[PDB]
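Presented below is the structure to which this report refers.
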Amino acid sequence: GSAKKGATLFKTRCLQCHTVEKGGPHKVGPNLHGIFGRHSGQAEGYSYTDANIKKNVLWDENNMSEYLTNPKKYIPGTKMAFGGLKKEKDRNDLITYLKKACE
Amino acid sequence: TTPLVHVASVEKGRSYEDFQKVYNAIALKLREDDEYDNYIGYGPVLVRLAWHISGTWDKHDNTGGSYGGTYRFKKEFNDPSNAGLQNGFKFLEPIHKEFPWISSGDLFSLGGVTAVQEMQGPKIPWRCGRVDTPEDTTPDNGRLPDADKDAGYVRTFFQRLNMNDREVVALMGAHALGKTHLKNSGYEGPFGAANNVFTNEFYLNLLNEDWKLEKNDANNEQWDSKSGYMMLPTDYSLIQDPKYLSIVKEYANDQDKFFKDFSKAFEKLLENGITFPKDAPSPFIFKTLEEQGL
Ligand code: HEM
Ligand code: HEM
């Protein structure tokens, strides 16, 4: 996917609630540094819903695609108010960008 | 001559299934055209369009309102209060050509309802039957409210639409959605965090963020949070007035309640000025794309 297009999708659709850089501030949602290959509901300092912790999934590219398609469908009771990326292209691009952005 | 009366009149041989298909077209266009306004989507502007075509109503002589579809004429179109709504109008254009039988008022109001529903808001019952009226029935400019005002102004203004305190607080919750644009209204910025998902975040934000009253690039004063949001003076006055403040805390503690009251208020809004006869169908609750499997 296009990491640059992914960067635009993140800036316009995620950034208001998430930062990506290491030791980045918690905002509406948790900081996403180190997100891939970590268990959900595990950001230090952040207060998750029990649903997010209970989901208990190591985040990877596929489950990320699924979540971001429809976050309430993948984790019922989640407080992330987000419609969903409904175009597979945009999911691939976003995840491409997020892969490197938050390493 | 008698007070002006507007009798709902169902489009000849149309029924719930037809309106569901109009809804579907609106919702599908909403889902697919996701780039607009830096990926906010058309949802918020459709909601604003439905409120604006409705908010011209004057309960004292039944002059304004959604019935007449009068937004389609230049005098109402170029109303400075309405700058930016041309986008919602142009959005709804191809849909009107696909269902040329639907009256303009029915289409605008339906746009707003569809938007609120697709954005994961409450279900809003909707009634058809608005009828296009002549160009001389179009309300004068200046019937919509100003932003640089206080709570007293707000309460007073809403009397004209027959809305009480709870209905006003509920309706204002729609400022969870979308943003102000400088070139439209002299105000700039996102109202909140979830720009296109219908939540009770308006209330929560009003109460929980740290706001400062400052001048923007148009020299207008608006309340900005450190978290990057903005509120108009009319919005913030909902925490400056004690009675409003109660209701604000209520909706902030209970989203479900807010959804209920908002659905009631919004439908009332879209229907003010309309008389529905006895033979009229019951109000329609339309199926979202989501519960159709999309
Ligand atoms: C495509 C856009 C977005 C992406 C990729 C994204 C990323 C993520 C990820 C990976 C998680 C799980 C974090 C974890 O389990 O540690 C999460 C949760 C969360 N996000 Fe988002 N985010 C997006 C948009 C948003 C928006 C728009 C909001 C708020 C308006 C938001 C607020 C939250 C919140 C509050 C949670 C925690 C949910 C809970 O604890 O139940 N995010 N996000
Ligand atoms: C005292 C009452 C109100 C005032 C002063 C007011 C004023 C405004 C202003 C100035 C804007 C900026 C328009 C722009 O720059 O694009 C706006 C946006 C908006 N308004 Fe209100 N409004 C009021 C009530 C309402 C109500 C009752 C609703 C819905 C039921 C509503 C829905 C919206 C929505 C959804 C937007 C965002 C539109 C977009 O993002 O394109 N407003 N409002």
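Numbers in chain A come straight from Swiss-Prot, and the residues shown are 7-109, in order.
Determination method: X-ray crystallography, 2.0 Å.
Positions of Cβ are set from backbone N, Cα and C atoms, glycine also.
Annotated heme c binding site per Swiss-Prot: A:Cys20, A:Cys23, A:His24, A:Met86, in sequence order. Applying an 8 A CB threshold to same-chain residues 6+ apart, the list for A:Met86 (heme c binding site) reads A:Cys23, A:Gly35, A:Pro77.
According to Swiss-Prot, the mutagenesis experiment A:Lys78 to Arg carries the annotation: Loss of methylation by CTM1. Around the Cβ of A:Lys78 (mutagenesis position), a 10 Å sphere holds 19 further Cβ atoms from the protein chains shown.
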Cα-Cα distance linking A:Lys78 (mutagenesis position) and A:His24 (heme c binding site), given in Å to the nearest integer: 18
Cβ-based neighbourhood (8 Å from the centroid) of the heme c site, residues A:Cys20, A:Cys23, A:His24, A:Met86 excluded: A:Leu21, A:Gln22, A:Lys33, A:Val34, A:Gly35, A:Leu38, A:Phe88
Against chain B, in sequence order - binding-site residues A:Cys20, A:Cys23, A:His24 with Cβ under 8 Å: A:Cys23
